[PDB]
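Trainee: Here you go, one structure.
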Amino acid sequence: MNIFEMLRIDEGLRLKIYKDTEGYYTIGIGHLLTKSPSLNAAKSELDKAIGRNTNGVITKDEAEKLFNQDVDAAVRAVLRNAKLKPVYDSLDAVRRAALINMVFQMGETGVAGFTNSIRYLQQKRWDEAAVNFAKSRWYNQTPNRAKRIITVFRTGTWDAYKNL
C-alpha cells in the first residue's frame with residue numbers, strides 16, 4: 001500500500017464527469033473540475049486540463065496524469081501549511097499517507113480545521129484524535145472512507161486498506 005493505491009481505493013476511477021459528495025463536478029480519480037455549479041463550466045475546465053476536445057470523457061492515462069498532479073498538490077499542501085507541517089513531521093509514514101489522503105479529499109484548510117484531532121495526532125494521542133475526527137461533517141458525509149482513515153490513525157497500519 002502507498003498513498004496512490006490508498007487514494008485509488010478511496011476515490012475510485014471514473015472516465016466521465018460525475019459529482020462528488022458535495023455536488024462538485026469531478027472526474028477520474030477524484031479530480032475536482034471546478035467549483036462552479038455549471039456543467040458547461042466543467043466541460044470547459046476539463047478540456048483545458050486535458051488539453052483535448054474530450055467531450056466529457058477521458059482515458060485512464062488521462063485520469064492518472066491528473067491524479068499525479070493532485071497527489072502532488074496534496075503533498076505540497078501538507079508540507080507547506082503552517083499548521084499541518086509540524087504534525088506531518090511528527091507522524092510515521094503510514095499516518096502520513098492518511099493525512100495526505102484527507103488533504104487530497106478536502107484541501108489543506110479543511111484539514112487544518114480539525115484543530116484538536118491534529119493536536120492529538122502530533123501528540124500520539126491516537127484514540128482521542130480518532131474520536132474527534134469521527135465527530136465531524138466529514139465523517140457523516142463519507143462515513144465508509146472516514147472510518148478507514150480513522151482506523152489508520154488509530155492503528156498506524158494498513159489493515160483497513162490492504163485486503164480491499
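Each Cβ is built from the backbone N, Cα and C atoms, and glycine gets one as well.
Here the residue is the original one, but Swiss-Prot notes a mutagenesis experiment at this spot, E11 to Q: Complete loss of activity. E11 to N appears in Swiss-Prot as a published mutagenesis result, with the remark: Loss of 84% of enzymatic activity. What Swiss-Prot says about the mutagenesis result for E11 to A, F, H, M or N is this: Complete loss of enzymatic activity. Summarising the annotation, Swiss-Prot assigns active site, proton donor/acceptor to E11, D20 and lists experimental evidence as the type of evidence. Swiss-Prot gives this note for the published mutagenesis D20 to A, N, S or T: Complete loss of enzymatic activity. Under its mutagenesis entries, Swiss-Prot includes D20 to E or Q with the note: Loss of 99% of enzymatic activity. In Swiss-Prot, a mutagenesis experiment is listed as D20 to C, annotated with the note Nearly no effet on specific enzymatic activity. In Swiss-Prot, the entry for mutagenesis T26 to H states: Facilitates transglycosylation more effectively than hydrolysis; covalently bound substrate. The structure shown retains the original residue. Among the mutagenesis results in Swiss-Prot, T26 to E has the note: Complete loss of activity at neutral pH; covalently bound substrate. The residue drawn here is the original one. Listed in Swiss-Prot as a mutagenesis experiment, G30 to F is described as follows: Almost complete loss of enzymatic activity. The enzyme is destabilized by 1.5 kcal/mol. The note that Swiss-Prot attaches to the published mutagenesis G30 to A is: Almost complete loss of enzymatic activity. Annotated substrate binding site per Swiss-Prot: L32, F104, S117, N132, in sequence order. The note that Swiss-Prot attaches to the published mutagenesis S117 to F is: 10-fold decrease in enzymatic activity. Record note (Swiss-Prot), mutagenesis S117 to V: 50-fold decrease in enzymatic activity. The unchanged residue is displayed. Quoted from Swiss-Prot, the note attached to the mutagenesis of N132 to I states: 5-fold decrease in enzymatic activity. The annotation that Swiss-Prot gives for the mutagenesis experiment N132 to M or F reads: 2-fold decrease in enzymatic activity.
Help me understand the surroundings of these features in the structure.
Mentor: In the three-state DSSP assignment, the secondary structure recorded for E11 (mutagenesis position) is helix.
Less than 8 angstroms from the CB of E11 (mutagenesis position) sit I29, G30, each of them six or more residues away in the same chain.
The DSSP secondary structure for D20 (mutagenesis position) is coil.
Cβ neighbour count for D20 (mutagenesis position): 17 (other Cβ atoms within 10 Å of its Cβ, all protein chains included).
Around the Cβ of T26 (mutagenesis position), a 10 Å sphere holds 21 further Cβ atoms from the protein chains shown. In three-state terms derived from DSSP, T26 (mutagenesis position) belongs to an extended strand segment.
The 10 Å shell around the Cβ of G30 (mutagenesis position) contains 21 further Cβ atoms across the protein chains shown.
Secondary structure from DSSP puts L32 (substrate binding site) in a beta strand.
Cβ neighbour count for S117 (mutagenesis position): 24 (other Cβ atoms within 10 Å of its Cβ, all protein chains included). In the three-state DSSP assignment, the secondary structure recorded for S117 (mutagenesis position) is helix.
In the three-state DSSP scheme, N132 (mutagenesis position) falls into the helix class.
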Trainee: Need the DSSP three-state call for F104 (substrate binding site) to compare against my parser.
Mentor: helix
Trainee: Return only the integer: C-alpha distance in Å from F104 (substrate binding site) to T26 (mutagenesis position).
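Mentor: Pair distance, Cα basis, whole Å: 13 Å.
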Trainee: For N132 (mutagenesis position), which of these recorded positions sit within 10 Å, Cα to Cα: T26, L32, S117?
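Mentor: Final answer, ordered: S117.
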Trainee: Quick one: largest C-alpha distance among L32, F104, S117, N132, binding substrate per the record, in angstrom?
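Mentor: This binding site's residues have a maximal Cα-Cα distance of 27 Å.
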Trainee: Taking only the Cα atoms, work out how far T26 (mutagenesis position) lies from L32 (substrate binding site), in Å, as a whole number.
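Mentor: With distance taken Cα to Cα, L32 (substrate binding site) is 4 Å from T26 (mutagenesis position).
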